[PDB]
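A.B. asks: Input: one structure, supplied below.
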Amino acid sequence: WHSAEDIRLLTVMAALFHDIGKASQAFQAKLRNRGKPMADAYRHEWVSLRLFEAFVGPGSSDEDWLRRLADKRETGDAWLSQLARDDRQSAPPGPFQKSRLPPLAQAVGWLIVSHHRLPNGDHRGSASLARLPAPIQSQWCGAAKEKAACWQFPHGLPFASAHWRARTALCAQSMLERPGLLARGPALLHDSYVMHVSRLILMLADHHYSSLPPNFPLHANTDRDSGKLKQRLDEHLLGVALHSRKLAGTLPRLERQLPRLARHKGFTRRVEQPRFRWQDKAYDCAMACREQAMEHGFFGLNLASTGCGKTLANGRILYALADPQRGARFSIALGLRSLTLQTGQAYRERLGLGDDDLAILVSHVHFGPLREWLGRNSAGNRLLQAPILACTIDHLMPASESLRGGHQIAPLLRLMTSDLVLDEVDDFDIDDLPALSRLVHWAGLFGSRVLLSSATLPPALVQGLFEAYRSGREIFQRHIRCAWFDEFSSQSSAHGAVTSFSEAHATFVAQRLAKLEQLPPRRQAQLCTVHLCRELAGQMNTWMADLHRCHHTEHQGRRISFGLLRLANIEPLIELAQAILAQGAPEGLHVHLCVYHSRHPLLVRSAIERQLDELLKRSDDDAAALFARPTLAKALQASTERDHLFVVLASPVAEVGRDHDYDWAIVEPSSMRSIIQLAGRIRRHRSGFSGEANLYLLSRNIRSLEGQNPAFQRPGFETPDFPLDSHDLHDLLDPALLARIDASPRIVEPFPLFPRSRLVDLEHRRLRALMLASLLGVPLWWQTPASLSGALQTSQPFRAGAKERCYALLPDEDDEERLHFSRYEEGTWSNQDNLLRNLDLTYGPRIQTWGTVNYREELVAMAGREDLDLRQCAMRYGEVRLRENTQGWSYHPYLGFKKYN
Amino acid sequence: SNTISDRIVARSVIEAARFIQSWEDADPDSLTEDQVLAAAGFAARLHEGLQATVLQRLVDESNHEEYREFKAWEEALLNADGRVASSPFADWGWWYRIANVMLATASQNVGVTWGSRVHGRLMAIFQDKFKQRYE
Amino acid sequence: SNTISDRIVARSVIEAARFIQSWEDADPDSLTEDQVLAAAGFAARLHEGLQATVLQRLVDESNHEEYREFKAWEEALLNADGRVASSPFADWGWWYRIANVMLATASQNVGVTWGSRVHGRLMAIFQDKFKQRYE
């Protein structure tokens with residue numbers, strides 16, 4: 001740990017800076033006040049930074065300031081005098097703007113400046129961002145006569161206190177002693193890893209101080225917990241320093257200390273079972289990668305084909321990464337907005353890992369080096385401790401890019417600990433993928449190697465992923481070989497230069513392309529035509545009738561088939577479901593419908609997913625077993641009619657996640673991704689092809705039938721500026737794409753596309769208009785002191801578009817048997833009753849539902865398995881995320897929540 | 001988006017601010033006269049704007065979302081004015097939706113989430129003040 | 001319709017009402033401190049909402065009207081933040097358009113039509129208060 005001693009010293013400065021910033025009386029008055037709450041005044045951290053600036057400057061050499069600090073006798077009148085006032089009047093020189101502190105001092109100020117929030121700047125200029133931190137001024141602080149009052153009401157600054165002054169002097173002496181440290185520090189402040197470490201250290205110490213319970217006047221906030229103000233600021237500064245000492249020690253400690261999951265029997269063992277060959281090959285490559293990789297970092301791509309289950313390959317990579325010591329650490333971050341308990345459980349089952357060994361981040365995490373500072377029994381700490389933590393990519397990404405708060409700190413620590421695995425879907429639009437790449441880059445530098453299972457990944461995106469690690473590697477070495485898992489073979493490239501990596505990518509791509517060129521064994525593509533949901537709905541029903549006859553299983557005179565209807569958006573799917581309900585099954589047929597999307601409360605959705613997973617395992621000669629299996633048996637008993645269609649009407653999340661093999665599917669088109677997912681589902685487990693059509697695709701996006709453009713969005717690769725000349729699907733997909741449709745189309749690396757020539761082509765182009773190629777280059781963010789500010793994040797925000805708050809069907813605080821629709825506020829829920837409208841669904845002839853869930857029953861099950869109160873535990877487990885809508889929602893037990901209009 | 005509500009609230013800012021600021025501390029079980037007046041004044045301004053939008057057809061019928069949402073307001077008006085029904089205070093009817101806009105205004109301006117006690121008190125005020133707004 | 005302005009004004013009602021009520025009698029040639037603060041406070045809230053909409057792309061790119069009108073706000077931002085130009089106070093630029101939204105707010109809420117004296121005074125306030133809002 002070469003930089004640790006310096007990092008610790010830097011951390012030890014910051015709390016003192018913060019207390020100093022704290023001093024001005026307005027703040028004291030606010031602590032006094034209780035109510036009504038006062039404005040700021042101008043952030044306390046900003047005031048502290050001004051205080052730090054005032055003593056030293058201007059202009060003082062790092063050494064002189066340290067000498068003043070290190071010497072006890074001074075003073076301290078000139079320093080007390082010096083600091084500028086913005087008011088009285090107008091402009092004052094911005095601190096650190098020019099010719100101010102020695103750079104080390106500026107870094108310290110940023111560390112101090114940082115704690116309330118990362119700096120924000122109205123200016124979006126690229127040049128300004130690179131210079132950082134020089135541009136940071138009033139806007140960065142986020143902060144008058146009130147300000148002057150805050151400066152005044154006084155009385156008595158630090159450097160009066162006996163204990164605070166001595167510690168500062170000692171720190172200054174240490175800084176002077178440390179060979180080479182001041183100049184290097186002044187140059188360095190910019191380095192991203194160092195800045196991140198300092199910020200992380202500051203957040204945790206402050207949190208610990210806040211948690212903990214002689215003459216000194218200045219003080220910390222009180223009222224939330226016992227009335228009046230408790231403690232004194234100086235004591236707070238000392239506490240912060242103490243914490244800072246401890247955090248550095250813990251960081252140095254963790255690798256040996258930290259909880260790890262290792263040497264699982266299953267992962268190491270080769271897989272006897274057929275069709276596991278690619279994973280085995282990848283695992284064998286693992287030893288070489290590890291020898292190369294730990295010293296040099298690791299960037300891996302598990303590109304095993306879609307419609308083939310992924311668990312083994314990721315598991316093998318994780319096992320491969322560390323042996324035999326420190327086993328095992330890794331995190332599986334899925335590219336979904338929400339992780340259900342069931343999905344995590346399935347992943348765990350795949351890995352043959354105990355639940356305690358594998359933690360699910362559902363934020364509740366299901367099962368201390370940071371323990372002393374940390375809460376004894378707390379979720380973030382639990383997530384860190386687990387040998388593997390499961391949750392999702394989005395939360396980690398948010399933690400890496402955070403406008404404010406400790407939570408950002410915990411998230412960064414989490415990203416830091418060993419190495420973060422994504423799944424593919426997250427980028428969505430060449431741009432969002434770019435933000436994801438930025439997060440990944442910030443991540444590697446902490447030193448985690450992240451491996452991407454690019455079943456559908458674009459070559460350019462892969463190149464971007466390769467680059468970020470490369471910047472990270474430069475940071476990391478101070479503090480690359482890519483392995484392509486394939487069913488055929490895995491190739492690992494040890495390549496210094498991203499361009500070199502790409503060509504290696506090109507070569508890898510060539511072999512995969514050859515495999516694609518071999519005609520796909522499984523998957524037919526249908527071009528049909530819709531003559532809105534009801535008109536479409538009828539066509540879908542006809543397709544379903546066709547597919548079951550074509551593709552079904554017979555046992556003892558009866559025939560069962562399983563179908564998938566994929567719609568892009570929740571409202572459209574709901575409309576289709578309503579149309580289906582009014583209409584029956586077609587003559588002679590019994591239709592069982594299961595509605596599956598992300599709208600439904602989380603526990604119920606998880607239960608539905610689990611049921612589907614149990615139902616949708618498919619094996620050769622498995623039709624009889626399926627008949628034997630309880631849902632099938634029930635259907636057979638229930639009704640005379642021979643022909644049964646079990647049908648899932650689903651959204652994108654279900655499409656994205658589920659190891660389900662389906663006899664047929666009718667799919668509304670959203671992109672190459674929709675197509676690939678559909679193909680994998682279409683052939684999840686069963687060898688051989690009828691060669692009759694088993695997958696039906698529709699003509700214009702439902703918005704297109706509406707005629708809304710761009711036709712593909714939300715999620716659409718297409719963007720309004722990058723228009724595609726013809727809406728219609730039939731033109732968009734090539735005859736080759738139509739036949740033996742397979743990822744191959746995505747895996748390229750396809751040139752030369754015509755903006756409107758290929759839908760896949762459009763995707764690649766847009767994705768590149770993303771990445772290296774209103775577009776602040778990701779390379780620019782990597783190059784510069786982006787880390788200093790939140791400007792890049794503001795420029796390219798994660799989860800762009802409004803986010804619905806979080807709601808639940810809550811059993812009443814008084815009465816367990818009454819339910820209220822409730823909104824989560826800030827540590828509590830407000831009455832929902834007023835808004836939410838609840839609606840029945842009519843049932844069609846020879847139609848019923850399956851894989852459904854009664855909410856009360858689900859709550860009871862949750863209570864039984866977790867030993868919770870019905871209301872509290874059902875909250876924990878019953879959230880649904882919804883975009884705020886003034887008039888509320890309709891709710892049906894089968895269908896979930898739909899907006900209003 | 002909720003474009004119809006935004007348009008009406010944006011032409012009611014003085015009444016909206018007065019209502020929000022008046023009801024910040026409010027106990028719906030013991031309202032002051034000024035809190036009652038601030039609620040009635042905001043509701044009356046919303047009512048005037050929403051009735052004008054409906055009767056005058058201030059809408060883009062080609063906008064699938066805006067037109068459907070307009071039609072829900074129009075349906076509520078027809079269920080208040082006698083053309084379909086004469087029940088202005090029924091659940092999810094005209095005044096109920098206006099009370100919902102007032103809850104939304106507080107949520108989206110000051111981050112406060114009011115529930116049944118506030119909503120029911122608004123509906124009681126509207127019953128007292130506005131019986132004659134419809135035949 | 002002007003849907004982008006309505007959405008931003010509808011999330012700025014407290015500041016909007018304070019500005020309208022403060023400037024009802026105002027002589028732009030002799031403003032009080034409270035009139036200056038009410039104008040700056042409303043402009044700052046509009047700026048925060050409009051910058052968020054532009055940077056986050058809170059828009060329907062398929063809506064021919066909304067997308068073009070979004071692009072005009074985006075163009076104004078790029079002509080303020082240095083990506084195209086660094087002239088936030090130029091005619092028809094970012095702050096000029098915000099001053100226009102403030103004139104619109106008065107027109108559409110209280111029926112008052114302000115002109116060059118008010119608009120120029122707003123622009124002078126913005127120059128004094130907001131030079132640091134852009135680099």
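Numbering starts at 1 and runs along the chain as displayed.
We read in the header that electron microscopy, 4.2 Å was used to get this structure.
Positions of Cβ are set from backbone N, Cα and C atoms, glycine also.
In case it helps, Swiss-Prot gives these features for our protein:
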- A:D19 to A (Swiss-Prot position 124): In a disruption mutant, does not restore biofilm formation, restores crRNA production (MUTAGEN)
- A:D19, A:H115: Mg(2+) binding site (BINDING)
- A:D423 to A (Swiss-Prot position 576): In a disruption mutant, does not restore biofilm formation, restores crRNA production (MUTAGEN)
A.B. asks: Counting all other Cβ atoms within 10 Å across every protein chain shown, which of the recorded positions A:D19, A:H115, A:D423 scores highest?
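C.D. replies: The most densely surrounded of these recorded positions is A:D19.
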A.B. asks: Roughly how big, as a whole number of Å, is the Cα gap between A:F367 and A:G368 that 6 unmodelled residues would have to close?
C.D. replies: 15
A.B. asks: For the deposited coordinates, which leave 5 residues unmodelled after A:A773 and before A:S774, what is the C-alpha to C-alpha distance in angstrom?
C.D. replies: 14
A.B. asks: Please report the distance from the Cα of A:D423 (mutagenesis position) to the Cα of A:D19 (mutagenesis position), rounded to the nearest angstrom.
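C.D. replies: Rounded to the nearest whole number, the Cα-Cα distance is 43 Å.
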A.B. asks: What is the straight-line CA distance, in whole angstrom, from A:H531 to A:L532 across the 8 unmodelled residues?
C.D. replies: 8
A.B. asks: Just to verify a number: CA distance, A:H115 (Mg(2+) binding site) to A:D19 (mutagenesis position), in angstrom, no decimals.
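C.D. replies: Computed Cα spacing between A:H115 (Mg(2+) binding site) and A:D19 (mutagenesis position) is 12 Å.
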A.B. asks: Check A:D19 (mutagenesis position) against DSSP and tell me helix, strand or coil, would you?
C.D. replies: helix
A.B. asks: Where the chain breaks for 31 residues between A:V362 and A:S363, how wide is that break in Å, taking the Cα atoms?
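C.D. replies: Cα of A:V362 to Cα of A:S363, across the missing 31: 6 Å.
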A.B. asks: Before the 9 missing residues sits A:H479, after them A:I480; how far apart are their C-alpha atoms, in Å?
C.D. replies: 16
A.B. asks: Gap of 7 residues, A:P213 to A:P214: Cα distance in Å, to the nearest whole number?
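C.D. replies: Cα separation at the break: 15 Å.
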A.B. asks: Along a straight line, what is the whole-number distance in angstrom from the CA of A:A143 to the CA of A:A144 around the 4 missing residues?
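C.D. replies: Flanking Cα atoms, separation 10 Å.
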